Amino acid sequence: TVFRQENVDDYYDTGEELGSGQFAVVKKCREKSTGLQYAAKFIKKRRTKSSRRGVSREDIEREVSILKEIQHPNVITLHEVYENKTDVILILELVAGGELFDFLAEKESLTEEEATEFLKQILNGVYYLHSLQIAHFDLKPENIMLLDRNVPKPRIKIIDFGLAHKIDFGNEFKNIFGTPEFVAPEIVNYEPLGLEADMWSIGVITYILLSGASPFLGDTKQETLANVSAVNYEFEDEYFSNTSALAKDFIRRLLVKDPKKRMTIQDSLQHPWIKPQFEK
Ligand SMILES: c1ccc2cnncc2c1
Ligand SMILES: [Cl-]
Ligand SMILES: [Cl-]
Ligand SMILES: [Cl-]
Ligand SMILES: [Cl-]
């Protein structure tokens, strides 16, 4: 698929940088014809077929195809796509309140209601995606952004569909591997992956929201991955003494090694607590 090849600078002005990763950089921008503001994500293209630098066109097209399908309050909206010889540039909805990761870091520890207020929105977004048979595969606090961080109950959007895949056969078997602290055991073990992997990631996020601590984090990436595969975590009393037994139950039912036994997104919404990769 071909994208707009006009110079993006003829249609947008850029400003502050919003995110910077291994293969992409995001800049705030403003559309000249409307004055509306967006986030421009510049994804570096691969320059030779056999290279490891940049992102393959297949991977870029997949991300764009998924973003084009989705529209929901708890997921980012794609506005348009440009490209040139070096980059594919995604003009995405601007989410101005920053990452949930930074909100958690800057703010004192959350209450159980503050945690569930964020969590219910994440679950609604993931319910939408899974209903579409879309696995995100990179859910974590850095990939959730707040619309306005200065309200009592911030609204959020899920971002970063760089690893997302359509799961039309129940599972996929491809080169898919997220951030060590959040990946499911099936990712660590290079097994076929489905929607269940996201549910594990939600369990990790929930643990962090309630405690400020990461359940499987080791001193090295290999330790973290070994802890995940062995389901080596526990609820530390120092951090969970004020947390309800029902919150711990919710987590326990997500941090399950066998993906078939793990709660699904629909199970998570009906749960009583809610219902109303290498070192170098
Ligand atoms: C992707 C990555 C970073 C963003 C920052 N701010 N708004 C939207 C974004 C989308
Ligand atoms: Cl700007
Ligand atoms: Cl990146
Ligand atoms: Cl993104
Ligand atoms: Cl595919």
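Each residue's number is its place along the chain shown, starting with 1.
If you're wondering, the header gives X-ray crystallography, 1.6 Å.
Every residue gets a Cβ built from N, Cα and C, even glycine.
If you look up Swiss-Prot, you'll see 12-274 marked as domain 'Protein kinase'.
Under the heading ATP binding site, Swiss-Prot lists 18-26, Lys41, 93-95, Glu99, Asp160. The secondary structure of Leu18 (ATP binding site), as reduced to three states from DSSP, is extended strand. In this view, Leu18 (ATP binding site) is surrounded by 20 other Cβ atoms within 10 Å of its Cβ, with every protein chain counted.
Record note (Swiss-Prot) on the mutagenesis of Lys41 to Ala (Swiss-Prot position 42): Loss of activity, apoptotic function and of autophosphorylation. The Cβ of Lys41 (mutagenesis position) has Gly19, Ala24, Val25, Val26, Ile89, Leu90, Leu92 as same-chain neighbours under 8 Å, each 6 or more residues away in sequence.
According to DSSP, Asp138 (active site, proton acceptor) is assigned to coil rather than to any helix or strand. The active site, proton acceptor feature in Swiss-Prot is assigned to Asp138; the stated evidence is sequence analysis.
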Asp138 (active site, proton acceptor) versus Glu93 (ATP binding site) - Cα distance in angstrom: 19
Inter-residue Cα distance where the pair is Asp138 (active site, proton acceptor) and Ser20 (ATP binding site), in Å: 16
Alpha-carbon spacing, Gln22 (ATP binding site) to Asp138 (active site, proton acceptor), which is rounded to whole Å: 15
